[PDB]
Number of protein chains: 8
Amino acid sequence: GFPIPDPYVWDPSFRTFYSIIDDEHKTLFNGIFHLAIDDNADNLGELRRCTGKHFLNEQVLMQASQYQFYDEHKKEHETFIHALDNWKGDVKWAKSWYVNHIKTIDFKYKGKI
Amino acid sequence: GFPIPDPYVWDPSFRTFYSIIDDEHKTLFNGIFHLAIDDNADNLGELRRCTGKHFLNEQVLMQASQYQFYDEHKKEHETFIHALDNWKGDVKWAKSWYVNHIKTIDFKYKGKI
Amino acid sequence: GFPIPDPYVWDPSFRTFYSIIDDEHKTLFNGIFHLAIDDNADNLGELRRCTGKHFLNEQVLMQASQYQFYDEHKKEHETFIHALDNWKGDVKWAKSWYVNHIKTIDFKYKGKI
Amino acid sequence: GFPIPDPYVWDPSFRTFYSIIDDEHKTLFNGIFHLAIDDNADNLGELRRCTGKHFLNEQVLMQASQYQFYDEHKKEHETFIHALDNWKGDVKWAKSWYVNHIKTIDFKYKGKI
Amino acid sequence: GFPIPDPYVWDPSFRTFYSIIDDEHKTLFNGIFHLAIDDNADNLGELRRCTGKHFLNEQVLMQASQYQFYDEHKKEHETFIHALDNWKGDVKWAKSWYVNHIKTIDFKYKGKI
Amino acid sequence: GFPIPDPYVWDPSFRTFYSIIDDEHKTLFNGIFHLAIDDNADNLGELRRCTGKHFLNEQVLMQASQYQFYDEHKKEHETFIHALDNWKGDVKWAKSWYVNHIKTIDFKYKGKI
Amino acid sequence: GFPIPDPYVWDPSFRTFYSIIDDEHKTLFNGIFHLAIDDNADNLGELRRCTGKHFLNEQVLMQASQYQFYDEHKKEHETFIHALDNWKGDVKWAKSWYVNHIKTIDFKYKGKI
Amino acid sequence: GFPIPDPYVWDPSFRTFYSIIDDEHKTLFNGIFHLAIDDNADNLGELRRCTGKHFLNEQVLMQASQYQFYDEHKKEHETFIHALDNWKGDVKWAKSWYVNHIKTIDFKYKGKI
């Protein structure tokens, strides 16, 4: 499936064409990047802040045009957040979860919010 | 009943006298214009975006002034959005639904928000 | 009791010392003013707009500083709004209630929001 | 050549059809009303704050839609603001100036901002 | 060098892929659409406002990312505003200028703001 | 344990590194500082005000990033508001509570909001 | 001529009755409070940052109502910033200048912004 | 004098301790990272947009607290933007220019904006 970039960086293939959402995704990629390089509390903290913030803003933009698939996308966001709140050290899974998230879940909203 | 403009474009007879609201209505007539020329998913998505944003935006405006008949107006919106989330291709009903909504349901909030 | 200013205009004895709230009280006085001269549907509407609009803005600021007496003040607001939405031309009562509302319920939030 | 209201209160003939502008004009009328009754520095100060505010807000409305006649309108606003800053007590002039400004100068922007 | 739609109405070929900018164009199109049918002062001012408002909104959009060609873009806006301010009644030129502005000048900012 | 500064003035050792949050922390120190010198209604009011504002402002900063320990932090806040709303003149506890709140409860959100 | 607090903390005698502005004044008093204790670079930057933020924030408030004495006030503001930018260690002169700034110059904008 | 990351990614050592600013630096690094790999027109624009946005946001933050060294910092920003407006493909210069820009010029505004 979806190739996990390496180095774990955001590439134009992730584009939603929503400049704001795009730039936040870039910062999130950077978050996990360091996470895999040192699973520590500070990196997790930085990523955890960045994630939840971005996850809320995207839900905000979705709710603003009453996005049809808001709930499923919100359930999704809750999942990765729960994961981050009960970390087991699985960086690979986060890497693949995050990529598959933008490409199959975020992508559903392109042209709709 | 209310005449359906052909071409399905917005005209001054639809004015609510709230500029921002009148402008969003012009864009909404446009979404249904194309949705009748080619019932595709991009045109439905473009309409579903504009509609839902407008519906919410117009509801935010009603709540700012604690609009008295906000509930029936919200019921009106949920139906057309519902229709759009269960689309059958009856662009005629969509065309006549919006015209009446503006002139009968949107018109009520005139001077009241 | 509280003197019902005649003409029914806002005056300095009604200062909450909140400039934006004060400017909105002036506008609302003018609503009751015309409503007393012509009890029609538009005058009632104009008032019902500024009133509901004013009450909300005031509830927002009260909440911003977690105003201790917020519930009581909201039951008040609603009472007037219910009254406006159930008009019976009682302009004198509307004049007095508003006079007492600023002077007793509004004056409580002074220096607290 | 417009009639000076008595009492100097705002009435519907003054509507520009822009609710927030109409609300600001209602307050502005109140400030000259008290200044007329008592020309004190406090009543002036109040009117001056309200006039400096409304003139700016309104000017911002005009610059938003790149109003065609902004400069003439601004020159006007600076004229009353100037009269207020070199107040000579001519409360009769002030009343007709403001009554005319909205009825000739403000009315000109109706449907353009 | 681009074909003038008939009826003069916005279409997806006109996409800049920026939702708000795209929605505003649909409103501006409606504006010239009516100015073509009836060249009166009402229709012209409606167009002028929506034109003045959109050109500014877009210019701020370009300024927020320090667009490289904001200057040449600005001047072009001023050309059509000047035309509107000094209207000779050339509804033909108006229709092509705008269709061509969006596709040759707006398009330049695609992915840059 | 934690040293209650004398005079009760916010010092750099209370830094959360969120400038806006620290400035509000400087003003909350001021309120307590006065309430200590004179337990009166007007000093209590002042404190109750900045306090509730800061508590909400900080809760809105926490919820932005979907903070993990938002609840315990809300409970904490509610406790101190209750104290203020059921004032027993215990200015010592307040001085100790607040110093301890920042350093053990606010300090938790550093890098996380 | 105004009395310099000791400790150099803000007190209700300072209130301009603009809650937001008053709160900023508190933080500002704290900045210079510590500069008096330790003239170090950090204490000066913290202060300097606070003076720049408030001074600009307050000038935005004055411009919002076109304050009559904005130019003079801005010149006062520049005098302090300049002394902070060309610091000679005169912490005594800084304490009076600021107490005297709010008590004589800021106080002039009371009921005017 | 600072080492260039490899891969060219933002790392904790580049912290300004301003979350959003650091969140913006993280994305900028990514913009030049790809441009190094493939110097195409598209990558240049993604970087050029982000560089424009960030530079403005930051200059606005510096303007907010009236940063003493704002002027000097604005010229530095103009250097990179100018270079990006007259791109000759010198990716190595850009890698080091940015790395040094934040570590020496940005770092100067720490605790001052």
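Here chain E follows Swiss-Prot for its numbers: 2-114, in order, are the residues you see.
Every residue gets a Cβ built from N, Cα and C, even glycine.
Swiss-Prot lists E:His26, E:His55, E:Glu59, E:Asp107 with the feature Fe cation 1 binding site. Under 8 Å, Cβ to Cβ, and six or more positions away along its own chain, E:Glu59 (Fe cation 1 binding site) finds E:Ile22, E:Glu25, E:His78, E:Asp107.
Secondary structure at E:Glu59 (Fe cation 1 binding site), taken from DSSP and collapsed to helix, strand or coil, is helix. Sequence annotations record features per position, and here Swiss-Prot assigns Fe cation 2 binding site to E:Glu59, E:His74, E:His78, E:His102, E:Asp107.
Neighbour density for E:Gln64 (variant position): within 10 A of its CB lie 14 other CB atoms from the protein chains shown. Quoted from Swiss-Prot, the note on natural variant E:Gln64 to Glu is: In minor component.
What Swiss-Prot notes for the natural variant E:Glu79 to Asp is this: In minor component. Annotation for E:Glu79 (variant position): no spatial neighbours, criterion Cβ-Cβ under 8 Å with sequence separation of six or more.
According to Swiss-Prot, the natural variant E:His83 to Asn carries this note: In minor component. The Cβ of E:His83 (variant position) has 10 neighbouring Cβ atoms from other residues within 10 Å, across all protein chains displayed. Annotation note: E:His83 (variant position) sits in a helical segment as assigned by DSSP.
For the natural variant E:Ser97 to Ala, the note given in Swiss-Prot is In minor and major variants. Counted within 10 Å of its Cβ, the other Cβ atoms near E:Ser97 (variant position) come to 14, all protein chains included.
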- Message: Restricting to the chain of E:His26 (Fe cation 1 binding site) and a gap of 6 or more, list residues whose Cβ falls under 8 Å of its Cβ, or answer none.
- Response: E:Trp11, E:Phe15, E:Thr17, E:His55, E:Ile103
- Restricting the comparison to the variant positions E:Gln64, E:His83, E:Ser97, which residue's C-alpha is spatially nearest the C-alpha of E:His74 (Fe cation 2 binding site)? E:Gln64
- Note on the structure: Counting every protein chain shown, other Cβ atoms within 10 Å of the Cβ of E:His55 (Fe cation 1 binding site) number 22
- Note on the structure: In chain order, residues whose C-beta lies under 8 angstroms from the C-beta of E:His102 (Fe cation 2 binding site), counting only those at least six residues away in the same chain, are E:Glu77, E:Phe81
- Over all shown protein chains, what is the count of other CB atoms within 10 A of the CB belonging to E:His78 (Fe cation 2 binding site)? 19
- Message: I need the neighbours of the Fe cation 1 site defined by E:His26, E:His55, E:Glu59, E:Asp107. Which other residues of that chain put their C-beta within 8 angstroms of the C-beta centroid, in sequence order?
- Response: E:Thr17, E:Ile22, E:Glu25, E:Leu29, E:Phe56, E:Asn58, E:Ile103
- Task: Work out how many Å separate E:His83 (variant position) and E:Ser97 (variant position) at their Cα atoms, rounded off.
- Result: 16
- Item | Pairwise Cα distance for E:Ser97 (variant position)/E:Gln64 (variant position) [Å, integer] | 26
- Task: Please state whether DSSP places E:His102 (Fe cation 2 binding site) in a helix, a strand or coil.
- Result: helix
